[PDB]
Amino acid sequence: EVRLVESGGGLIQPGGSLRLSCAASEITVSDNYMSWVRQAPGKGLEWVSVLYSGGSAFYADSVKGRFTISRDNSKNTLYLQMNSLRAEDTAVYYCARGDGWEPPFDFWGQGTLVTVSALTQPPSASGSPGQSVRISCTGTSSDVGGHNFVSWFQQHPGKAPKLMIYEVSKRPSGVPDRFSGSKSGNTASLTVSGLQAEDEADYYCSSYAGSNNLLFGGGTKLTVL
Amino acid sequence: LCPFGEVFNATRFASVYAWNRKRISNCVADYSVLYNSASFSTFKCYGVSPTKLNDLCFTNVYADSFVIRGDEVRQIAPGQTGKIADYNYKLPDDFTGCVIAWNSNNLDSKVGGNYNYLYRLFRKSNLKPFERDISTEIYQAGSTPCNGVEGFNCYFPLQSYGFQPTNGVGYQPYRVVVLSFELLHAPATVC
Ligand SMILES: *[C@@H]1O[C@H](CO)[C@@H](O)[C@H](O)[C@H]1NC(C)=O
């Protein structure tokens, strides 16, 4: 079975240290782009780090110099060593396969909570059952408007994000074709048609932004009324 | 006169994964004229100066050329990492020579996308300096063998850039020429 299973976590005081694990099955960590993505409670997604198949590592500006990504090929496990922790590192930490733009975050772990004591989306949207809703994501010419490395994620409460659209308009296998991605100028749009109760969820856009910067939108809560 | 025009003004450039190398020899090279020959957006020499290159002689000069994204030109320098440095074209840490680049949107982008320019996205390990990998075997990203069949965890290793004229500047194509200066136990032929 394909699995990513995080472990480690808990409560740390500022200046403390913690190491997270992500044990993979079927996916081979040493052969893949492997990343950590985090989500502060009640907030949006933030890319943290990526480890390349060849060993190169890259980090978000917020964690560079404090966190270290690594792996043990014999245990098929990815690690995140988190030093000099601050209150703002509080988040559910997810591992995921991909670098978030090429290739996209297609497969995700379950998340684990760590507690230490841009793209513009509308905060909310609604539509009626069987009808449609358009979720917008406004960037600049150096991200959404400069290339096609835009993804969309659906996230239900207590679950990891799920890749719904990559490369502006491509759907991963199994995603219903009533989820449709597009882009006009600097604004990407997720159109959900045939709306069903289960579409109630938060939706995030993502875009590569150059210089190994990966951007996430702030999230849109979709209500089906 | 060294045939630099053949390199810099070639109609087509190589894909970075299949980067082209031209050997230049038995000729006089004026690198000040080269420097001032066009508006290059990058012209960085390591350990040498183009003005001082004019008073040196070499056994051979090598001109490596290819196309990458604007955002990737910084990877064509000693000590760098990323998809281009790691899996496509690698300069050595002790690189001596020059790196020259310029926006090539007018030549290498197409309405609808130019998919002829490719780079390697999947590779088990990093390239050694000046190594070239042109294999295209389906890439096994999981425990299940692929047997040449694309699918889940089984990837064609090269990706197209798909350059479009409306791309942002950082995602537009840039033509790159790397000059390496070789000294063998042999007569000098490029002065
Ligand atoms: C390339 O062509 C232009 C225009 O024909 C010329 O000015 C330039 O010197 C050429 N470059 C080289 C390196 O010969």
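Chain B is numbered as in Swiss-Prot; the shown residues are, in order, 335-525.
Cβ from N, Cα, C; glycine included.
If you draw a 10 Å sphere around the CB of B:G339 (variant position), it holds 11 other CB atoms from the protein chains shown. Secondary structure at B:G339 (variant position), taken from DSSP and collapsed to helix, strand or coil, is helix. For the naturally occurring variant B:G339 to D, Swiss-Prot gives the following note: In strain: Omicron/BA.1, Omicron/BA.2, Omicron/BA.2.12.1, Omicron/BA.4, Omicron/BA.5, Omicron/BQ.1.1.
What Swiss-Prot notes for the natural variant B:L368 to I is this: In strain: Omicron/XBB.1.5, Omicron/EG.5.1. Taking Cβ-Cβ distances under 8 Å and a sequence separation of 6 or more, the neighbours of B:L368 (variant position) in its chain are B:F338, B:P384. According to its DSSP assignment, B:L368 (variant position) is helical.
The annotation that Swiss-Prot gives for the naturally occurring variant B:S371 to L reads: In strain: Omicron/BA.1. Around B:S371 (variant position), the C-beta neighbours below 8 angstroms that are at least 6 residues distant in the chain are B:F338, B:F342.
For B:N440 (variant position), no same-chain residue lying six or more positions away in sequence has a CB closer than 8 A to its CB. Natural variation at this site is recorded by Swiss-Prot as B:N440 to K, annotated: In strain: Omicron/BA.1, Omicron/BA.2, Omicron/BA.2.12.1, Omicron/BA.2.75, Omicron/BA.4, Omicron/BA.5, Omicron/BQ.1.1, Omicron/XBB.1.5, Omicron/EG.5.1.
Long-range C-beta contacts of B:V483 (mutagenesis position), restricted to its own chain and to partners at least six residues apart, with a cutoff below 8 Å, comprise B:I472. Quoting Swiss-Prot on the mutagenesis of B:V483 to A: Increased resistance to neutralizing antibodies.
Under DSSP, B:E484 (variant position) is assigned to coil, being neither helix nor strand in the three-state scheme. Within the same chain, residues at least six positions away from B:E484 (variant position) with a Cβ under 8 Å of its Cβ are B:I472, B:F490. For the natural variant B:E484 to Q, the note given in Swiss-Prot is In strain: Kappa/B.1.617.1.
For the mutagenesis result B:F490 to L, the note given in Swiss-Prot is Increased resistance to neutralizing antibodies and human covalescent sera neutralization.
One entry in Swiss-Prot concerns the mutagenesis experiment B:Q493 to Y. Its note says: Reduced host ACE2-binding affinity in vitro. Taking a C-beta cut-off of under 8 Å and a sequence gap of six or more, B:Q493 (mutagenesis position) has these contacts in its own chain: B:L452, B:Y453, B:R454, B:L455. According to its DSSP assignment, B:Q493 (mutagenesis position) is in a strand.
For B:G496 (variant position), the count of additional Cβ atoms within 10 Å of its Cβ stands at 19 [all protein chains shown]. Variant annotation in Swiss-Prot: B:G496 to S, described as In strain: Omicron/BA.1; the structure shown retains the original residue.
In the three-state DSSP classification, B:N501 (variant position) falls within coil. B:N501 (variant position): 22 other CB atoms within 10 A of its CB, across all protein chains. Under the heading of natural variants, Swiss-Prot lists B:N501 to T and annotates it as follows: In strain: 19B/501T.
When the recorded positions B:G339, B:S371, B:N440, B:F490, B:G496, B:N501 are checked against ligand 1, B:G339, B:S371 have a Cβ within less than 6 Å of one of its atoms. Proximity to chain A (Cβ-Cβ under 8 A) holds for none of the recorded positions B:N440, B:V483, B:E484. A 10 Å cutoff on Cβ-Cβ distances gives B:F490 (mutagenesis position) a total of 12 other Cβ atoms nearby, all chains included. With respect to their backbone Cα atoms, B:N501 (variant position) and B:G339 (variant position) stand 28 Å from each other. Straight-line distance linking the Cα atoms of B:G496 (variant position) and B:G339 (variant position), rounded to a whole number, equals 27 Å.
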